[PDB]
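Let me begin by presenting the structure, written as structure tokens, before commenting on it.
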Amino acid sequence: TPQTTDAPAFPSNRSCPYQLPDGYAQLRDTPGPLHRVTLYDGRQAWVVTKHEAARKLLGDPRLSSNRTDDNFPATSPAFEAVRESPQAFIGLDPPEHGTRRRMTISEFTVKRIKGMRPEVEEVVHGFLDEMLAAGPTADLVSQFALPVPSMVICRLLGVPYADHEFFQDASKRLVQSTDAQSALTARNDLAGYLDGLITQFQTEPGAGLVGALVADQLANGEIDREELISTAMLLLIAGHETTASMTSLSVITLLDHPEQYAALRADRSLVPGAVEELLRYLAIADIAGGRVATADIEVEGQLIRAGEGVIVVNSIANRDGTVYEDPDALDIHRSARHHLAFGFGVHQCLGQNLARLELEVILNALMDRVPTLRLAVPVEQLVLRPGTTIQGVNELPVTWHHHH
Ligand code: HEM
Ligand SMILES: N#C/C(=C1/SC[C@@H](c2ccccc2Cl)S1)n1ccnc1
């Protein structure tokens, strides 16, 4: 009795940091914008696997972002720690979505991100100062890739970096837990921490976005205290984990494509385009593609019924050869325009240009200060995170030429 199914298990795990899982390549190749999958609990759901259809469905308000809905597509038991939890605007639909998102946009404008560049460069070179002073070997994740965005997002939020070991540990536990209880505990750890910060700011107004939300919107009853906690937690976790993963995966990927890494070093005007290509190619945030239909939607002859879960798999859409010629070739010179690594539409990543700024500063700094950087272990020996979380590696051993 054959085991072939027409609803393969989803998600799949990467076997190479920068390649689609074998099962995803299969979905990429199968014609049609949609494909059935089976989630961890046996429920069937749709995945979107082509680029233009992914944009269209991300733009369709009939695909709700409401994670509290019973039919929202959960890809791991740990999701249940989010289904029964208060809801940042990543999980809201218009019109509620806009009222909450606009409370935070002032910290992520182009003018603010520009103003942050000297501060980001200082943080980047500070952690490189310390890592290089100590000499190889080092774990790039714990010594550089994680602390840099953590320090940056703490200052943006007004979260004291002195507490970094606490919330770095909680952030990891929340995002990578494979059971609801572990994720729920980390959620509650972070919430209790953030609730105390709020009360402190009500005594002594503080800097940063959390300080501003306490002094203004909270004081005016325009955001619930618990929504403020959920909102700060979203930005804190998003600010830590995603950028850190782009750094480690970009280093791995660039060292596996030395001709392009050399071309990048030789002409730094290529770095912004290289960042876009790396974002398209590494597409680390499929876990951010879940949707639930609130009405029937006809998609190129296929029918999404009201109440069905839909996952917009931007990593697969980003390998659509009708948009990106030879889509599985890394090409830092190609047009990676219109990639979906940050989503599309009303929920397109609030932090996208901070992430672009941090990756540019980081790649230039590594090429400037550590041109002899190389992995200290074979790529095959790295441990990749599973497809139920943000893609990446939890450790990245590196070495380099030690200058005394
Ligand atoms: C390379 C790094 C990053 C990637 C690949 C990424 C990816 C994404 C994606 C795909 C979405 C859309 C989710 C959806 O449609 O439901 C999203 C939304 C979001 N991201 Fe990021 N992100 C990154 C970095 C950041 C950073 C540094 C922040 C800083 C706070 C951040 C904050 C957010 C927020 C707040 C949202 C929700 C926006 C909304 O619902 O209106 N992200 N991100
Ligand atoms: N989607 C998404 C996304 C997230 S980071 C915070 C994640 C989270 C997971 C489980 C429980 C609570 C929370 Cl708050 S969900 N992200 C990543 C980059 N930009 C946005």
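Don't overthink the numbers, they just go from 1 along the chain as shown.
The way this entry was determined, per its header, is X-ray crystallography, 1.8 Å.
Cβ coordinates are placed from backbone N, Cα and C, and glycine is handled just like the others.
Listed in sequence order, the residues of the same chain lying 6 or more apart from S230 (calciol binding site) and placing their CB within less than 8 Å of its CB are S85, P86, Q87, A88, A191. Residues annotated as calciol binding site in Swiss-Prot: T75, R187, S230, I287.
Around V82 (mutagenesis position), the C-beta neighbours below 8 angstroms that are at least 6 residues distant in the chain are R67, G91, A183, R187. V82 (mutagenesis position) falls within a helix when secondary structure is assigned with DSSP. Recorded in Swiss-Prot as a mutagenesis result, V82 to A (Swiss-Prot position 88) carries the remark: Decrease of the hydroxylase activity for both 25-hydroxyivitamin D3 and 1-alpha-hydroxyvitamin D3.
Per Swiss-Prot, the feature heme binding site maps to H97, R101, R291, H347, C349; the stated evidence is experimental evidence. The Cβ neighbour count for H347 (heme binding site), using a 10 Å radius over every protein chain in view, is 19.
Cβ contacts within 10 Å of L174 (mutagenesis position), excluding its own Cβ and spanning all protein chains shown: 26. Under the heading of mutagenesis, Swiss-Prot lists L174 to A (Swiss-Prot position 180) and annotates it as follows: Decrease of the hydroxylase activity for both 25-hydroxyvitamin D3 and 1-alpha-hydroxyvitamin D3.
As a published mutagenesis entry, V175 to A (Swiss-Prot position 181) appears in Swiss-Prot alongside the note: Decrease of the hydroxylase activity for both 25-hydroxyvitamin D3 and 1-alpha-hydroxyvitamin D3. Its own atom aside, the Cβ of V175 (mutagenesis position) has 21 Cβ atoms within 10 angstroms in the protein chains shown.
What Swiss-Prot notes for the published mutagenesis of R187 to A, Q or K (Swiss-Prot position 193) is this: Decrease of the hydroxylase activity.
Under its mutagenesis entries, Swiss-Prot includes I287 to A (Swiss-Prot position 293) with the note: Slight increase of the hydroxylase activity. DSSP classifies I287 (mutagenesis position) as helix under the three-state reduction. Cβ neighbours within 10 Å of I287 (mutagenesis position), excluding its own Cβ and spanning all shown chains: 17.
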If you count the C-beta atoms lying within 10 Å of each candidate's C-beta, which of the recorded positions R187, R291 ends up with the smallest number? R187
Can you tell me which of the recorded positions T75, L174, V175 is spatially closest to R291 (heme binding site)? Compare CA atoms only. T75
Mapped DSSP class for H347 (heme binding site), helix or strand or coil: coil
Cβ-Cβ under 8 Å from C349 (heme binding site), same chain, 6 or more residues apart: which ones? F342, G343, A355
Give me the count of other Cβ atoms within 10 A of the Cβ belonging to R101 (heme binding site). 18
In sequence order, which same-chain residues at least six apart have a C-beta under 8 angstroms from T75 (calciol binding site)? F10, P11, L39, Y40, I287, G290, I311, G387, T388
Subset of binding-site residues (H97, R101, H347) lying within 10 A of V175 (mutagenesis position), CA to CA, in sequence order: none
